[PDB]
Each structure stands twice: as structure tokens, then as C-alpha cells.
Amino acid sequence: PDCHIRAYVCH
Amino acid sequence: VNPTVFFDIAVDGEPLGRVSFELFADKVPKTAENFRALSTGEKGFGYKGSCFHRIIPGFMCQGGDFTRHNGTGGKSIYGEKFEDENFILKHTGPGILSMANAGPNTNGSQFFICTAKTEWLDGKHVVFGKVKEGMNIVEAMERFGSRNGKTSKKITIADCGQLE
Ligand SMILES: *CC(=O)Nc1ccc(NC(=O)C*)cc1
């Protein structure tokens, strides 16, 4: 459940 | 009154300090109750002994995998997953407690403690609590983090429960 990190990396 | 839970944090088995949290049961009761019961262990499983598997300085500390200890596990007290209860509360700054997920309606046990305002998470992750005391302990945890979250020392919830 790493959606919040994926958002962070792409951002 | 909103419940208060605590984590006693250890670094490679040595006590670091206590973090306590107010859980916003008045606004997200189902999500708050999940975290509360996982903090006491009263269902036979929960956060005690688990590790903070991703610590990203300036962003958040993530934990809650007590079923696989590999960053992919965890489960709620309602079953494997539960629905996003609401998005009333926003990621307003350091200390916010919010649910990790893999998409809509996939809440389990994994959570993160924000160390900054993260408004770009609003509407995607359910906010359900905040650090009450021990933000200095959360900052101490940040010092062990890295770019993508792997930790330089083992950061554990050595004990956890619910305060009076
Ligand atoms: C659930 C999930 O995987 N979320 C997510 C958010 C952002 C991104 N990447 C970008 O926005 C560029 C991927 C996945």
C-alpha cells in the first residue's frame, strides 16, 4: 500500500 | 472524548521514546477504532512488535505490517480491507496520522505519520488522528530514514496500547 509514496516520487 | 493511544518506540531494541496519538473517533469512528484496537492488540493481533518499514525524512514514517513484516502486509479488525470512511479531515501538517492504501477502499492496518503538510494526499488517504505528545520522538525517527524510505536502523513499536 504505497500509493502515498508513489505520489511523492512522481511529484 | 477522543481516545488516546501510545507507541513506545525502540531503535535496534533500545528505547527511544513514547509517541501518543489522539484518534479522531468523533469524525472517523470506524477508522479510529481500527487503529485503537490494533494498538491494544485486543483482537489477538496488532502493532506491537512491528517495525516502521519506510521513513522518508520531510515526508512521513510508515508502519503497520504485522502479518508479513515486509511492507506489503497488515489487516484491519474488520477483515483484510475496509472502505474509505470519509475524507473530512485533511493532511494539515506534521503529526497527522493517515491510512496507507493501494487505492480506493483498501485500508488495512498500515498507516503513516506525516512530518510535513501533505495536501496532495487529501481525498486519497483517510486522516484519522494526530500526534499528541512525542513529536520530538517522530523527528528522531526521521534521522534514520532515506530517499525512498529504507531505514538505517530497525525502528520498532516495542509496545503500544491505550491510555486512560
Ligand atoms: C494508488 C497509487 O498507486 N497512487 C499513485 C499516485 C501517483 C502516481 N504517480 C504520479 O502521479 C506521476 C502513481 C500512483
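To match Swiss-Prot, the residue numbers of chain B are left as they are there, and the shown ones run 2-165.
Determined by X-ray crystallography, 1.4 Å, according to the entry header.
Even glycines carry a Cβ here, placed using N, Cα and C.
As recorded in Swiss-Prot, the features of this protein are as follows:
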DOMAIN    B:7-163  domain 'PPIase cyclophilin-type'
MUTAGEN   B:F60 to A  Loss of ability to stimulate MAPK/ERK phosphorylation
MUTAGEN   B:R69 to A  No effect on peptidyl-prolyl cis-trans isomerase activity. Reduced interaction with BSG/CD147 and ability to induce leukocyte chemotaxis
MUTAGEN   B:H70 to A  No effect on peptidyl-prolyl cis-trans isomerase activity. Reduced interaction with BSG/CD147 and ability to induce leukocyte chemotaxis
MUTAGEN   B:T107 to A  No effect on peptidyl-prolyl cis-trans isomerase activity. Reduced interaction with BSG/CD147 and ability to induce leukocyte chemotaxis
MUTAGEN   B:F113 to A  Reduced ability to stimulate MAPK/ERK phosphorylation
MUTAGEN   B:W121 to F  75-fold decrease of sensitivity to CsA
MUTAGEN   B:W121 to H  No effect on peptidyl-prolyl cis-trans isomerase activity
MUTAGEN   B:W121 to E  Loss of peptidyl-prolyl cis-trans isomerase activity
MUTAGEN   B:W121 to A  200-fold decrease of sensitivity to CsA. Reduced ability to stimulate MAPK/ERK phosphorylation
MUTAGEN   B:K125 to R  Loss of acetylation and interaction with TARDBP
MUTAGEN   B:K125 to Q  Acetylation-mimetic mutant; no effect on its interaction with TARDBP
MUTAGEN   B:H126 to A  Loss of peptidyl-prolyl cis-trans isomerase activity and interaction with HCV NS5A. Loss of ability to stimulate MAPK/ERK phosphorylation
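Where Swiss-Prot records a feature, it is marked here on the structure.
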{"residue": "B:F60", "record": "mutagenesis position", "DSSP (3 states)": "coil"}
{"residue": "B:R69", "record": "mutagenesis position", "DSSP (3 states)": "coil"}
{"residue": "B:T107", "record": "mutagenesis position", "DSSP (3 states)": "coil"}
{"residue": "B:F113", "record": "mutagenesis position", "DSSP (3 states)": "strand"}
{"residue": "B:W121", "record": "mutagenesis position", "DSSP (3 states)": "helix"}
{"residue": "B:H126", "record": "mutagenesis position", "DSSP (3 states)": "coil"}
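Cα separation, B:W121 (mutagenesis position) to B:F113 (mutagenesis position), rounded: 15 Å. Cβ neighbour density within 10 Å is lowest for B:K125 among the mutagenesis positions B:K125, B:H126.
Taking a C-beta cut-off of under 8 Å and a sequence gap of six or more, B:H70 (mutagenesis position) has these contacts in its own chain: B:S51, B:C52. Just so you know, the Cβ of B:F60 (mutagenesis position) picks up 19 other Cβ atoms within 10 Å once every protein chain is counted. In this structure the alpha carbons, written CA, of B:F60 (mutagenesis position) and B:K125 (mutagenesis position) are 16 Å apart. Looking at B:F113, B:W121, the mutagenesis positions in this record, the fewest other C-beta atoms within 10 angstroms of the C-beta turn up around B:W121. The number of other Cβ atoms within 10 Å of the Cβ belonging to B:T107 (mutagenesis position), over all protein chains shown, comes to 18. Per Cα geometry, B:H126 is the residue among the mutagenesis positions B:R69, B:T107, B:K125, B:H126 nearest to B:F113 (mutagenesis position). Nearest in space to B:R69 (mutagenesis position), taking C-alpha to C-alpha distance over the mutagenesis positions B:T107, B:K125, B:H126, is B:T107.
B:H126 (mutagenesis position) sits 10 Å from B:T107 (mutagenesis position), taking the Cα positions as reference. Across the structure, B:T107 (mutagenesis position) and B:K125 (mutagenesis position) place their CA atoms 11 angstrom apart.
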